[PDB]
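K.L.:
Structure below; questions to follow.
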Amino acid sequence: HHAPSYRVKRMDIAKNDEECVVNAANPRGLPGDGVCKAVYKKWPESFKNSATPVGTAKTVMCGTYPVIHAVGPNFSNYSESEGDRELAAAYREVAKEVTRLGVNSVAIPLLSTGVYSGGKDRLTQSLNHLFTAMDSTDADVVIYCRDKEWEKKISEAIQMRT
């Protein structure tokens, strides 16, 4: 049968072609910044009762279209140690949700790499926690970013594995 893949697109995640989206949410279900705010402009109804704790994910149905609210840690608040564990946990919940939904594909941004980055480049950290959780799912995963340099590195990381 199908053959689950990983791909990267460098474009706006709100314009994704996949069966469901993962929002880089804040714990309080707020419009927020960057990806989360792009998610809010496109799918504001998905923010109804979407607030959920750090390290978890909460799905809100927007019609038949699932929005997976995943709360990665803000490294300005979490130590590297605790944060690492929360970023892992957040991704783990994405995998369980994508599984529970029976979805064939999902679009995902790199959690905790922007406003939550604490000033640090976290491409490899976040990507790696993404693989570790998603590698056991069979959904087609499409990773979104905007930076040209970031796309290339994520592309290299995908191709190097297969």
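Numbers here mean position along the shown chain, with the first residue as 1.
For this deposited structure, the header notes the method as X-ray crystallography, 2.3 Å.
For all residues, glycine too, the Cβ spot is worked out from N, Cα and C.
Checked Swiss-Prot, it gives:
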type	residues	note
BINDING	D12, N26, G34, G114, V115, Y116	ADP-D-ribose binding site
DOMAIN	3-162	domain 'Macro'
MUTAGEN	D12 to A (Swiss-Prot position 1343)	Partial loss of ADP-ribose 1'' phosphate phosphatase activity
MUTAGEN	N26 to R or Y (Swiss-Prot position 1357)	Almost complete loss of mono-ADP-ribosylhydrolase activity
MUTAGEN	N26 to A (Swiss-Prot position 1357)	Partial loss of mono-ADP-ribosylhydrolase activity; complete loss of ADP-ribose 1'' phosphate phosphatase activity
MUTAGEN	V35 to E or F (Swiss-Prot position 1366)	Almost complete loss of mono-ADP-ribosylhydrolase activity
MUTAGEN	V35 to A (Swiss-Prot position 1366)	Partial loss of mono-ADP-ribosylhydrolase activity
MUTAGEN	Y116 to V or W (Swiss-Prot position 1447)	Almost complete loss of mono-ADP-ribosylhydrolase activity
MUTAGEN	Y116 to A (Swiss-Prot position 1447)	Partial loss of mono-ADP-ribosylhydrolase activity; complete loss of ADP-ribose 1'' phosphate phosphatase activity
K.L.:
Identify, among the recorded positions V35, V115, the residue whose Cβ has the fewest other Cβ atoms within 10 Å in this structure.
P.N.:
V115
K.L.:
Using the alpha carbons only, what distance in Å do you get between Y116 (mutagenesis position) and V35 (mutagenesis position) once rounded?
P.N.:
11
K.L.:
If you measure from the Cα of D12 (mutagenesis position), which of the recorded positions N26, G34, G114, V115 is the nearest?
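P.N.:
Its closest listed neighbour, by Cα, is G34.
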K.L.:
Just to verify: the residue among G34, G114 with the fewest other Cβ atoms within 10 Å, which of the binding-site residues is it?
P.N.:
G34
K.L.:
Roughly how many Å separate the Cα of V115 (ADP-D-ribose binding site) from that of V35 (mutagenesis position), to the nearest whole number?
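P.N.:
Spelling it out, the Cα of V115 (ADP-D-ribose binding site) and the Cα of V35 (mutagenesis position) are 10 Å apart.
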K.L.:
Which one of these mutagenesis positions, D12, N26, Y116, has the sparsest Cβ neighbourhood, judged by other Cβ atoms within 10 angstroms?
P.N.:
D12
K.L.:
Fill in the CA-CA distance, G34 (ADP-D-ribose binding site) to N26 (mutagenesis position), as an integer in Å.
P.N.:
11
